[PDB]
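Notes to accompany the following structure.
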Amino acid sequence: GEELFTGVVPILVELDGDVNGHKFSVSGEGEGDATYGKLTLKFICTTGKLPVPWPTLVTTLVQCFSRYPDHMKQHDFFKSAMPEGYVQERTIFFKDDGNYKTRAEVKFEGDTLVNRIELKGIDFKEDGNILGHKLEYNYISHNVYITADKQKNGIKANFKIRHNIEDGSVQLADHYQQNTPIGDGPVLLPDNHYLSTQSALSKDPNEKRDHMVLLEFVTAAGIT
Ligand SMILES: [Cl-]
């Protein structure tokens, strides 16, 4: 699996979403360079206006592009599952608001690394921070704490994302994650460690569709 990531890899993302019955679709394209932990992607809402804030979809919208230190390469579950891939499931609990439940398959289709996602959101407040679009277009959170899930031949993670609200407050998004291989092949089950991620959000000044440009750098750490 490692060998599939030594160069620059094209990425395709497809998301189908339904949040309190507000249906939407997102497509994304770009590339990943795992040697540097570097992702460059542009996402488009193909159905018109996105009915939730873009920052709330960042974590849902390819941890196989993380840079694992040489000394930690035996802990890289995500690449080890390739090319057949993995299922990534989350529940994201927005404090004092609704929750997303996501199921994605991350796998190669030829030379392209594909992330295909279904997102279901329920129990949101129609005038809350999410459906009311009260979140700032920025990102402040960084670590994903990974542990092995031996019983499921995979991993789990939990981490908190804080999203800045327009009034200076923060909207917590508590993430619970589980990943399992798609194939029957072997995978690497890691010792406890984390991924340190930074995501920078911007706009394409020539793009009239609702969209998000993302530049991300991700490095594994915590074993030394
Ligand atoms: Cl937004």
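Note that chain A carries Swiss-Prot numbering, so the residues on display, from first to last, are 4-64, 68-230.
Header says: X-ray crystallography, 1.3 Å.
Placed from the backbone N, Cα and C atoms, the Cβ positions cover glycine too.
According to Swiss-Prot, the protein carries these features:
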MUTAGEN   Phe99 to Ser  In alphaGFP/cycle 3 GFP; improves folding at 37 degrees Celsius, reduces aggregation at high concentrations, and increases the diffusibility of the protein inside cells; when associated with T-153 and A-163
MUTAGEN   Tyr145 to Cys  In mut1.9; shifts fluorescence lifetime from 3.03 to 2.74 ns
MUTAGEN   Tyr145 to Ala  In Cerulean; leads to improved quantum yield, a higher extinction coefficient and is 2.5-fold brighter than ECFP; when associated with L-64; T-65; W-66; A-72; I-146; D-148; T-153 and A-163
MUTAGEN   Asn198 to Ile  In mut2.1; shifts fluorescence lifetime from 3.03 to 2.50 ns; when associated with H-145 and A-176
MUTAGEN   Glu222 to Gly  Suppresses the 399 nm excitation peak, leaving only the longer wavelength peak at 475 nm
Close in space, distant in sequence - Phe99 (mutagenesis position), Cβ under 8 Å, 6 or more apart: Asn105, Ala179, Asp180, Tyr182
If I take the alpha carbons of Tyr145 (mutagenesis position) and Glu222 (mutagenesis position), what is the distance between them in whole Å? 11
Of these mutagenesis positions, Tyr145, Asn198, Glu222, which scores lowest on Cβ atoms within 10 Å? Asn198
Could you state the whole-number distance in Å separating the C-alpha atoms of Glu222 (mutagenesis position) and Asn198 (mutagenesis position)? 23
